[PDB]
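Enquirer: Sharing a structure with you now.
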Amino acid sequence: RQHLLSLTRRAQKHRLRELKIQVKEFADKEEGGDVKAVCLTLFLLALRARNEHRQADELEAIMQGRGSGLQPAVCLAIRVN
DNA sequence: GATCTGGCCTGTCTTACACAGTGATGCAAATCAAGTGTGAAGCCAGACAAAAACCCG
């Protein structure tokens, strides 16, 4: 009810229960059973309102499996060679 | 007896059998560290007007 960095996982849960309600219903009725992409783009927009295309591109990269992730074939290459 | 020949003995000669990987130095290239005011690529403005993909008489 006060802040969120100190509010725990379920404290935040009870804080935005109704946020979750609306977002899940709208998502799984509009995108035909999906919440990942809609919450993804929601956070992208709500952070890009502060024109932080650096973090936007970084998050789109981690969603695209390229950057600070080392896809398992790469780590396997390193362990072998 | 005298010699022939065949067997064994070395004796050379042929191909082959394990070196790139270690930690160190040492130069060349990159960057980067400030200065300070720029413009440029998007941001987003609620609301409005020309195209691709597919429904529809």
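Numbers in chain A come straight from Swiss-Prot, and the residues shown are 393-473, in order.
If you check the header, you will see the structure was determined by electron microscopy, 3.3 Å.
Cβ atoms here come from the backbone N, Cα and C positions, even for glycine.
Found this in Swiss-Prot, in case it helps:
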type: MUTAGEN; residues: A:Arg393 to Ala; note: Impairs DNA-binding and hairpin formation while maintaining some nicking activity
type: MUTAGEN; residues: A:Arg401 to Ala; note: Allows robust hairpin activity
type: MUTAGEN; residues: A:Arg402 to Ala; note: Defects in converting nicked products to hairpins
type: MUTAGEN; residues: A:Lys405 to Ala; note: Reduced hairpin activity
type: MUTAGEN; residues: A:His406 to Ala; note: Allows robust hairpin activity
type: MUTAGEN; residues: A:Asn443 to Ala; note: Impairs DNA-binding; when associated with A-445
type: MUTAGEN; residues: A:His445 to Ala; note: Impairs DNA-binding; when associated with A-443
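Each of these features: where is it, how hidden is it, and who are its neighbours?
Expert: All protein chains included, A:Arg393 (mutagenesis position) registers 6 other Cβ atoms within 10 Å of its own Cβ.
Secondary structure from DSSP puts A:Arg401 (mutagenesis position) in a helix. Around the Cβ of A:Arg401 (mutagenesis position), 6 further Cβ atoms fall within 10 Å across all displayed protein chains.
Counting only residues at least six positions away in the same chain, no Cβ atom sits under 8 Å from the Cβ of A:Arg402 (mutagenesis position).
Of all Cβ atoms in the shown protein chains, 12 besides its own fall within 10 Å of the Cβ of A:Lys405 (mutagenesis position).
Other Cβ atoms within 10 Å of the Cβ of A:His406 (mutagenesis position) number 11 in total over all chains.
Here A:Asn443 (mutagenesis position) comes close to no residue that lies at least six apart in sequence on the same chain with a C-beta under 8 angstroms from its C-beta.
Under DSSP, A:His445 (mutagenesis position) is assigned to a helix (H, G or I) in the three-state scheme.
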